[PDB]
Amino acid sequence: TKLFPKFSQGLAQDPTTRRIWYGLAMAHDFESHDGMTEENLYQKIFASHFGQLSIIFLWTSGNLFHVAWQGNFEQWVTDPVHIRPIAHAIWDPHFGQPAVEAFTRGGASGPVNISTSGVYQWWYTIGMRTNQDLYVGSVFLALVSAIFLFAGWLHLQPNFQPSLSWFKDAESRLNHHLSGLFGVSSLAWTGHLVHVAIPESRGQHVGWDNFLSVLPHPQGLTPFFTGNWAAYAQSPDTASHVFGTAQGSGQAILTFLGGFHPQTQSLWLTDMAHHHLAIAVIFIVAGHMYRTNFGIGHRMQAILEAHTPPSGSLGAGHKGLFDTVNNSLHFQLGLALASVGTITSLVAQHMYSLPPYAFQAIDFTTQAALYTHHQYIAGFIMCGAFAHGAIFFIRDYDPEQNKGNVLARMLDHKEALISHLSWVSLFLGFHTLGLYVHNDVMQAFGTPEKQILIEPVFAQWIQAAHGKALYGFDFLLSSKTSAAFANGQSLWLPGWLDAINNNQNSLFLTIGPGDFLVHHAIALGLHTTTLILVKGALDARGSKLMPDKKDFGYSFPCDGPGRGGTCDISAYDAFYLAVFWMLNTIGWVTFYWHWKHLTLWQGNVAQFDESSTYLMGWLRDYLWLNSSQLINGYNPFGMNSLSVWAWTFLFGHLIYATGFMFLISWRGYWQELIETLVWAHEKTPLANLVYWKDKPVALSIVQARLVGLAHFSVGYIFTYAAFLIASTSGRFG
Amino acid sequence: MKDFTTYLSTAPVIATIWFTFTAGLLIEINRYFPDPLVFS
Amino acid sequence: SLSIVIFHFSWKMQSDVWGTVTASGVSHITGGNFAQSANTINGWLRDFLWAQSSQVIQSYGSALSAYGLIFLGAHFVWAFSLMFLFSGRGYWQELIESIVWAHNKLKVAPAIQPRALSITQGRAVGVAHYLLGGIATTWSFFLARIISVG
Amino acid sequence: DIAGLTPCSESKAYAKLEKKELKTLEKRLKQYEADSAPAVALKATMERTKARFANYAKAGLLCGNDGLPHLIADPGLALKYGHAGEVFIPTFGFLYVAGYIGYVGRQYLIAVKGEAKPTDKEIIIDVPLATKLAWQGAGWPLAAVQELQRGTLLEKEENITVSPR
Amino acid sequence: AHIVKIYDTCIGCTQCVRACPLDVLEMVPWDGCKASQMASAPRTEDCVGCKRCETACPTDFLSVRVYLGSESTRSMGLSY
Amino acid sequence: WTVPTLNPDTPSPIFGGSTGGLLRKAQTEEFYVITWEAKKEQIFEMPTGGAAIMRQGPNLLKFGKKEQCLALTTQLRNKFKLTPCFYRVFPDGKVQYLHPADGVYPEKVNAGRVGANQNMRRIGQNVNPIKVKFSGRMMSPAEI
Amino acid sequence: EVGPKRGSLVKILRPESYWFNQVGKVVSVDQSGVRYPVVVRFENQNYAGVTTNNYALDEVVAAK
Ligand code: CLA
Ligand code: CLA
Ligand code: CLA
Ligand code: CLA
Ligand code: CLA
Ligand SMILES: CC1=C(/C=C/C(C)=C/C=C/C(C)=C/C=C/C=C(C)/C=C/C=C(C)/C=C/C2=C(C)CCCC2(C)C)C(C)(C)CCC1
Ligand SMILES: CC1=C(C/C=C(\C)CCC[C@H](C)CCC[C@H](C)CCCC(C)C)C(=O)c2ccccc2C1=O
Ligand SMILES: CC1=C(C/C=C(\C)CCC[C@H](C)CCC[C@H](C)CCCC(C)C)C(=O)c2ccccc2C1=O
Ligand code: SF4
Ligand code: SF4
């Protein structure tokens, strides 16, 4: 039999091409490998994590190297407002001379790509000023990548493999990760800001060669050890400070100004220094909570066992959950993806409205790409969070050990949960779509005053509570007599209120009826996607149509045409259907973010306010209007620098449409077609001398759903990425 | 005639009459009270 | 295949045959851009679909505004059909089980047991909506265009 | 006014919008005769347009910078400033009709469950019974509440089928 | 090879055996039902996984179950 | 009843031939032979496509996979009320007999058969997947 | 003398049955000591179109 795959004898004995495809697709499902034990499972995962870490630091090293080698960082730092950053050089032998000239720009030697990832603003903010600064960082991270790779090898060796119990010491790992991984890293990052980043923003060079002889503050550590910590907040950078120079600069290293630096339109460095110092203290303290070898602290099992409501409303409460969580990796992975997935959305939300990197706001293409980038990644992570929660129920859930606790009771009323999610999705869809169609008919008939425009009073009321005085609610921070206004009036409100009432920045943009409709469409996306994913998990173990679904696994094709038909009945298929709704939801979010910002960046916000209340406005004034430059990247008269995005735009449409083939036409058609191809090859003279070793067959039922979904997603992403960058960059960049 | 009235009681026939009635009522109301947006 | 046939006819006629006769000569609706532009996929996207769809998307507020509405509605029906084509009745029968439970809880469950469509009916419902949406989209786009300029 | 809005009766953009719509209608009018069929139809449209803009201003709606009416949904703000007719009152108008339709259908469904062949009473409607239940539904909120308090609104958990768990 | 299991709810109707298009199943004597016979799966190496047997079983839930497993020339239904 | 012995010289039906017949698999892995007795010459439908005339008396056909042989067997039994039997033939010359395994068609109960893959429980009494985890391979709860 | 009376109504308790927690009419009860003697008929068919099934003595209880 064939060697590959070495981890499954069932695959290795398959004489068809399914062996190749399935061998690739089951490589990282360690639990399903032949001869796998629990202890070997954890040691492989530990080794794999070292590999991922080494790739991350190597990928970062490659970015640093190419910007220094081929970028214009040293030129960009001089005039960041009027210089486009360079990502890397182009050496494409297929280029013609017009293409070579078209992509030559920014004073570069030859063709180059413009960066959109914002690394220039990030690196410039944290104190990098020269190409040699980037070169040393690149070599340092390449070395760090090597060390992690060695550690991955080291801990696979006979005397360094941790035992199974080592991976299940929950109290000790939480203490270290909270205090050391989070707390000390944040404390160390405060050291960089106080010692390097802040001085570099004030025109003083601090490097490894002189940082031991430079005083971060004129009073060196006397305020710190004497408790007079307020001395570090005196004489902050003035409003006239020019970033990177000593004119208008101050001396404070810890402040709470609370606003935006007037020139860079980004958060103050002294606030970001005090921010990281504050959480570092909290995280170091929080890391002394759990039991270890020293006789103090909590044991997490005791905490869970205690929290049972005395009235029996939650049944057994949280009894038995410690083993349920501590023994299942899919439960832990589901909690990790759900938490990280939400934080990825939070990063996108807060970075566009509280830009932390100098000159990030004015780079419109970078801001658009960064928000879209992280929202699409958050969407994928959330779908994975529910997928592994569904896998937990099939593989790791033990009904006997979870008898009567909160987890078991979720399955008890799963129909109630699914029924109510179904109602909310239907309600939002009916009325959200209905109002849009009503407004479209009114616009078509020429009566824009007959449409249903509902003021977002609840959201506009929140903005009033934060100090936005436009709506006249005179509430909390919007009223100058409230205690909330008075108490903070000496710490951060003067800066915060100044920024929130500036209508040229993205801090709490003004909202109207156009924002009301879009937000309710977003809710429909979240609820429907949750409905599909939640049903896939709660029904994973069985249903009326298939009472014993657990016996078949997480992913199987179907149960056949009997009992009416069971296509797409597994929990794997519920995730597969939910990915479509995730893309649809994130699409609505990113269209909404992009259109509301393009109108702001052009100064004509009225277009969004007027055209966003009906769906023809989106198609006409957003998709059609902003495609004009994209599709002219190359035309019968020539081409320009946008021809790559024009080409990638159609490239996306093609991959997307190809995915329809794997989703619409199913296996039986193709297997019978391949059988005539097998006949044709064998009877053809001069070709039947050559022969195959793996019998050709059609893709499997499950494989084609993944292959179709992969093409659908890739085409989805590449089409909008090309349009997002091209429309934003051509308009302003 | 009993069978014919039974045929008129079938679901498709009832729905056609019911929605024809329901639609007619709404159309007639908007004919005499054009452009209703607020109860007032 | 027929969509390309009627796009070929529409662009070729406007570019090379249809037009207004004047003293100097014949000026065509699209000015003879078929020969140089229809040899790339980008040419069809820009010169045919994007440029000529200007009439349909600007129809609101005029007598042709109906074609604008059907242009959007056709786009909707087409995308709606992909729900039936990309899914299978196994998911939907389980979904109806939870929905039926809510009706049973309220003593309002029907006597005719709800069932998800059969496998074949899902494919038939999918293709019928796919065709109606796609064909109606071209229908609105053609008439609003040719009536406006032709 | 509320949320920075202003009454449509006092809105400059709102007034300008009416002129634009009337101007469009007038432009088409002057290509016909005085009392021809097309001219009469256009004049009728202009009368409805003028009436519509007077009614919305008279109703005391709020117009934004766009000069289009906006609706107030918070019950407190609506009753505070006399906007109850936009969303608040129509909210309880719809629920009465929606509960009427749902309650009537539920009564009919229970009625035929006692018959020998309930399925044949669903494809072939029992019109005499349906009309009887249609009229009695006007008091559904009273009947609906009394069922809830007597405990006959919901089925018992033990009489409802559920999947293995 | 797929896995085919017969459970003790079989009533010996023989419909699964008739339905099978590869002669995988057969009936054997039994004392656990009125028919005094039970379905058997002695030749699962020829099973292709069509699940025609499950379509034909009257009992609820099924008394014959097919669990698709390792693929081969016979189970993949290849003539080449 | 005793296991029949295949006769390779048995005459075959009158068939022109088609492109739906045996492939290179028959020469390297295995093929299947079905034989039966015909009361009179008659036209039947080949599972590979087309129509063939069965000679009166013994007939023999060769097919590429087992399902094709048992598809023809169903046609012969249901319509023509015949009693065909087919074998598995290997390239080395070995011949394996099957269907009927014991001479009686499986639909009819016969003494001497031993139950196989019979679980003396219901589907609802299987253990949970967690209890058959790390058993060396992917194992369903039904297997144990 | 074993099982419920013919024609009486019973409630099904087999969790894997389509008619779990539902009422059906007893058609006959086998007295030969078979595994599942009780035969029950239902007015609503299951997903396969069947309306009858066999149950053990302890899987069925009298209506209420
Ligand atoms: C102080 C001791 C210490 C430290 C520093 C670490 C560190 C680490 N451990 Mg842990 N570990 C410890 C003790 C420690 N461990 C002990 C005592 C045990 C035994 C009980 C373990 C057992 C253990 C296991 C079993 C595993 C780890 C793993 C890891 C790694 C997790 C992945 C990672 O890099 O996350 C980095 C995370 C952060 C820096 C924080 C992320 C969250 C913040 C809030 C995100 C946002 C921050 C900021 C805004 C981002 C800026 C971005 C920039 C672009 C601007 C990490 C290197 C895993 C690994 O990968 O091993 C190779 C792993 O599998 N550890
Ligand atoms: C981890 C980050 C870090 C590190 C490594 C340093 C390192 C240094 N700082 Mg800086 N500093 C930091 C954070 C850091 N700082 C922060 C967050 C602030 C803002 C409050 C400052 C503000 C600051 C000022 C104002 C000054 C320094 C100075 C110095 C230098 C002399 C320190 C000395 O002799 O202390 C001697 C101190 C001791 C012997 C006792 C230290 C006891 C404390 C509580 C530390 C306990 C251990 C700690 C928990 C370990 C953390 C992890 C570890 C790996 C670092 C030295 C290069 C001085 C200098 O001259 O710089 C050139 C100076 O004037 N720092
Ligand atoms: C850190 C998070 C994490 C980790 C450790 C895992 C780990 C695992 N997952 Mg999970 N998963 C994650 C995130 C994670 N997942 C996310 C984010 C999602 C949502 C998308 C999922 C959704 C998911 C599903 C639905 C399933 C798993 C499964 C698995 C297991 C097998 C994986 C395998 O064999 O892949 C093999 C890898 C492949 C076949 C290829 C992966 C790449 C895909 C197809 C995209 C490729 C795009 C391509 C590069 C684009 C080219 C563009 C072109 C222009 C060049 C394994 C335990 C499977 C399992 O067995 O669970 C029990 C399973 O069914 N995961
Ligand atoms: C534009 C495409 C589209 C549309 C409109 C829908 C709509 C819907 N999907 Mg679907 N879906 C789609 C694409 C779409 N999907 C795709 C591509 C996939 C991937 C396979 C899925 C996968 C999917 C899943 C897995 C699920 C849904 C669900 C839903 C429902 C969400 C709740 C809702 O909006 O209720 C409001 C209803 C609508 C907006 C539907 C349209 C209503 C129209 C406008 C009514 C018109 C009536 C009028 C009288 C005219 C009739 C004319 C006719 C008689 C000739 C809804 C029925 C969920 C569901 O069923 O929840 C209950 C669900 O579980 N969808
Ligand atoms: C859907 C949720 C929701 C939300 C976000 C709001 C939001 C608001 N409501 Mg409304 N309200 C709602 C539902 C809601 N309401 C409902 C269901 C009712 C009952 C039908 C009311 C009845 C109501 C009244 C009677 C009043 C408000 C008022 C307000 C405003 C300030 C007080 C408040 O409610 O704070 C946040 C909201 C909540 C925490 C939810 C419960 C709110 C209760 C029901 C009302 C609280 C009134 C408050 C004590 C008034 C004090 C005086 C005020 C000037 C400070 C604010 C814009 C007040 C107003 O007009 O201010 C200008 C006011 O007088 N609401
Ligand atoms: C199925 C399953 C699963 C999964 C799950 C998931 C995936 C979930 C998710 C979830 C989520 C995703 C959630 C979230 C949540 C959130 C929240 C809950 C929030 C909250 C918040 C708050 C509370 C806030 C507050 C505030 C404000 C608002 C303002 C100011 C400040 C403060 C803070 C005060 C698992 C794994 C378990 C397993 C089993 C099964
Ligand atoms: C087109 C199609 C086929 C036929 C397609 C086949 C046989 C695949 C042919 C692929 C060729 C060999 C090209 C592959 C090119 C890829 C880019 C290879 C990537 C390889 C990775 C390992 C990197 C199916 O078999 C099928 C099965 C079930 C549902 C839908 C379908 C379906 O849509
Ligand atoms: C959405 C969907 C369903 C669910 C759709 C269903 C059950 C059809 C719904 C039809 C109508 C809306 C329900 C019946 C309405 C009655 C006639 C009563 C109407 C009364 C008045 C309101 C007119 C499938 O069953 C299905 C099956 C196979 C592949 C894909 C799918 C699929 O995508
Ligand atoms: S498994 Fe089903 S079809 Fe086969 S004999 Fe038993 S009851 Fe009959
Ligand atoms: S799955 Fe098909 S081949 Fe296998 S036993 Fe059932 S009917 Fe026979």
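Note that chain C carries Swiss-Prot numbering, so the residues on display, from first to last, are 602-751.
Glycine is treated like the rest: Cβ placed from N, Cα and C.
While the structure shown retains the original residue, Swiss-Prot records the mutagenesis experiment C:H676 to C with this note: No PSI detected. In this view, C:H676 (mutagenesis position) is surrounded by 17 other Cβ atoms within 10 Å of its Cβ, with every protein chain counted.
DSSP assigns C:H676 (mutagenesis position) to a helix in the three-state reduction. According to Swiss-Prot, the experimentally introduced change C:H676 to F or L is described as follows: Loss of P700 function.
Annotation of the published mutagenesis C:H676 to S in Swiss-Prot: Accumulates approximately 50% PSI; the original residue is retained in the structure shown.
The annotation that Swiss-Prot gives for the mutagenesis experiment C:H676 to Q reads: Impairment of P700 function. More severe; when associated with 'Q-656' in PsaB.
Swiss-Prot lists C:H676 with the feature chlorophyll a' binding site.
Per Swiss-Prot, chlorophyll a binding site is recorded for C:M684, C:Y692. For C:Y692 (chlorophyll a binding site), no same-chain residue 6+ apart in sequence has a C-beta under 8 angstroms from its C-beta.
Within the same chain, residues at least six positions away from C:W693 (mutagenesis position) with a Cβ under 8 Å of its Cβ are C:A717, C:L718. In three-state terms derived from DSSP, C:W693 (mutagenesis position) belongs to a helical segment. For the published mutagenesis C:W693 to F, Swiss-Prot gives the following note: Unable to photoaccumulate an electron on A1.
Annotated phylloquinone binding site per Swiss-Prot: C:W693, in sequence order.
Long-range C-beta contacts of C:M684 (chlorophyll a binding site), restricted to its own chain and to partners at least six residues apart, with a cutoff below 8 Å, comprise C:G727.
DSSP assigns C:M684 (chlorophyll a binding site) to a helix in the three-state reduction. Listed in sequence order, the recorded positions among C:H676, C:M684, C:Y692, C:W693 whose CB lies under 6 angstroms from an atom of ligand 8 come out as C:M684, C:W693.
Residues from the recorded positions list (C:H676, C:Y692, C:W693) with a C-beta closer than 6 Å to any atom of ligand 10: none.
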